[PDB]
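The structure under discussion appears below in the form of structure tokens.
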Amino acid sequence: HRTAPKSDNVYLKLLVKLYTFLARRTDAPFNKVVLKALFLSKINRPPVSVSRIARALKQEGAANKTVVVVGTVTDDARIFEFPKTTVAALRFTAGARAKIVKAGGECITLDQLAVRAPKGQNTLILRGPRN
Amino acid sequence: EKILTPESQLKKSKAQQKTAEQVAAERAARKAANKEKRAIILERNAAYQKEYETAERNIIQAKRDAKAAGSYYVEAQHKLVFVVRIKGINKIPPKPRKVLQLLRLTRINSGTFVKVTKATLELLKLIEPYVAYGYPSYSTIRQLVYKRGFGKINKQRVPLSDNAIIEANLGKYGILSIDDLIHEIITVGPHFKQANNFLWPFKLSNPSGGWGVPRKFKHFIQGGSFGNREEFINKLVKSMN
Amino acid sequence: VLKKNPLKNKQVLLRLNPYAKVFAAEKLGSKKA
Amino acid sequence: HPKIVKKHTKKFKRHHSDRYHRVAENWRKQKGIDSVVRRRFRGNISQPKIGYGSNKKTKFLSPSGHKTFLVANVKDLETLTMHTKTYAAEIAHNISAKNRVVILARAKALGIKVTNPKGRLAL
RNA sequence: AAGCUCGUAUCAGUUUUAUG
RNA sequence: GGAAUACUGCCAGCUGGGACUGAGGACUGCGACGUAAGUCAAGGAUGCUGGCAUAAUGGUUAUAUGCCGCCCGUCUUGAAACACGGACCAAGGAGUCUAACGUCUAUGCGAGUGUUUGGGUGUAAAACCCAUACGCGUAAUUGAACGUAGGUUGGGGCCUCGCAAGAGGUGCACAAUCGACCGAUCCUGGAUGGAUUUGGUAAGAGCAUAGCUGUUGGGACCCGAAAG
RNA sequence: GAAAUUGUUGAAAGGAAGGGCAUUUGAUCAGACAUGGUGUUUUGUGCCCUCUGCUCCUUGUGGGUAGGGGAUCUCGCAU
């Protein structure tokens, strides 16, 4: 089992350090899933398009359930009515960031999401397709 | 002015005090529970000793009555046999090696308790040249459990030195003391398999007085060391222990 | 940190089995039938 | 401190390091399959292995009980003020005798043990 | 070597019963 | 008739002698002694004594003593063996570079990506920017929104119920089933209605650079042969 | 100015030598300018008591530096 991040980015190392403590001291499996995903390689972390988030936000009660992505969020011109919601991801593209902000939503980092939801209440983790 | 304490320090102190106010009460609760558990263990041990004494006295009385009555008394077949590995890993044939592995006999001078059953009899017959077995007594089982009894805490090997260790793992089945484990080992209860698997395979040293016979690799009935040594298995285990 | 061996060092033996005191009260082993 | 148990005091020597002059004493593992040393037959030179590992609590500690620490100048020497008992100041071989006396004076002032005092000096 | 699920009912150079 | 003794086994019975071991490093716990204070052999040696600065001890090497050890590397082969080379020493000596095609890892951007063929600039082969084109992908069995650009069943995860076991609600990727347009089988007669499987949309996931690593051609890990 | 190699002095050992485990003997090398720490008793000093000043910031639970008066003095040092 992958136990350390191969990425040399110090910020990702700090995120891993925080998430390990959160998972070990909280016991909530939500932190464990994010910590495990943080070790996934770039090929194993496909981007999640804003269209994917918008279509996944049709889930019941998803308006108040902040969506979480462990990879990168990319813009999508195929849609024009992105729901007003908060999205948390490591990196947000300029187009995706503008679309999310313009729609009245907000974009936050993983640490901000963890502080807001230490136990992961109402969280929704999305994973990009591999096929 | 008086330097005020840091707000973070104040919160930390308040949290520590709140946690200690519960830890202190939990300590007293644990002490009371330990006292009650010790009393229960004492009464259970007394009951087990009484049961063993009554059983042996009844067996002896039945034998004497049968002798006096001019009849034959068929003693109950032993339902528990201990097995010890006598041969090394080298050159062991494949099927006997697999049988020994299934019996947790991974090294020489190691043994475990095996329930006597119709199926296990054939398994024992299949590994006679490599293992010596017999019917252990209460004293031998108690000595083994006390001296080389190790508990398996879900992945590992832990020495059995406290009833709390047994209770934390075997307490699910009502076993809360070393005496309870010994009773469940000598008597094949419903939870015999769980107790047997919980105990780590015994690591026994070579006999203090030697194996006696000049050659070990022979049947015990012909001056050897393996095979059925029902009565002498206790002596062999005690010498090895 | 160190495994105390029962059957000796009576102090540890009593911890494992509180009935050992009652056993030693009459020695529980020379009972006459 | 814990006893300094040296698992192997004898210096390891390469096979045939003395039979032929072209073979350096520096240890080198035999690569040939037929080599007896590689098979560690009885009576052959001992082969270094993980077993001879020294314990951490006594690793790198000299018999005097102080760890060696190379010192180049007074600035380096002053760093051992808080670790005099555990560390000892060792003067480098390239230090001129002019600075050696000054370094020794500071070591004595701070009480830092010197592994090789009086080197290049005369009384 | 790396990704999914599952630590579960997944198996066994082991044995016995039933289908000859 | 009755003692015993002989033999097997038990003692959570008692009592010595001999050898090694002293590991952890302020208290957290299981236990015993005692009405309590306190003590203890109870999760690892405590105290005393004896030798010492012309020290005590330890270290390097020659021989010697009890025992062991066929001469080094390569290839034959299933083996041991033959054999191939080795008089000795200082220096020299060998999977290195390049072009294409890939996996994995890391970085930047991201449906965009690649400044450096060049132009501007310049403390000048240094350093810093990009107007126009260009390679890649961004969609094709003509064209894919009617719907999570899909119903149902599982599915990391989240929420309510609950002290737990567990119940209910909601579900990314992924898997099974069945789904929508639009074309070929193969009918039907240039269509029409469709037989039963068909390959896309399904929902972008890609572009640039750094590292190990694989294949091919270049001298290709190094040395060497009849020839033209 | 090192080896292969060669000659002398010394030690050792003698149809061979070479290496490993443990040790005696012979030769020989290291083996603290460590000379302390604690409480008490005289005396002289200062950064020590008191009076009078100057100077840096900011402003602060400070720093630096002067001129008059003594051994209430162990606050440190030296005896």
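Throughout, chain C uses Swiss-Prot numbering, with the displayed residues spanning 312-344 in order.
Cβ coordinates are placed from backbone N, Cα and C, and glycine is handled just like the others.
Pulled from Swiss-Prot:
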MUTAGEN   C:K314 to A  Significantly diminished nuclear localization; when associated with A-315 and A-319
MUTAGEN   C:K315 to A  Significantly diminished nuclear localization; when associated with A-314 and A-319
MUTAGEN   C:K319 to A  Significantly diminished nuclear localization; when associated with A-314 and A-315
MUTAGEN   C:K332 to E  Leads to an inefficient release from ACL4 with a delayed assembly into the 60S subunit; when associated with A-334
MUTAGEN   C:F334 to A  Leads to an inefficient release from ACL4 with a delayed assembly into the 60S subunit; when associated with e-332
Residue pair C:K314 (mutagenesis position), C:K332 (mutagenesis position) - Cα distance, angstrom, rounded: 22
Number of other Cβ atoms within 10 Å of the Cβ of C:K315 (mutagenesis position) across all protein chains: 13
Pairwise CA distance, C:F334 (mutagenesis position) versus C:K319 (mutagenesis position), rounded so that it is a whole Å: 15
Count of other CB atoms lying within 10 Å of the CB belonging to C:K319 (mutagenesis position): 10
Count of other CB atoms lying within 10 Å of the CB belonging to C:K332 (mutagenesis position): 12
Distance [Cα-Cα, Å, rounded] between C:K319 (mutagenesis position) and C:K332 (mutagenesis position): 14
Euclidean distance between Cα atoms of C:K332 (mutagenesis position) and C:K315 (mutagenesis position), Å: 18
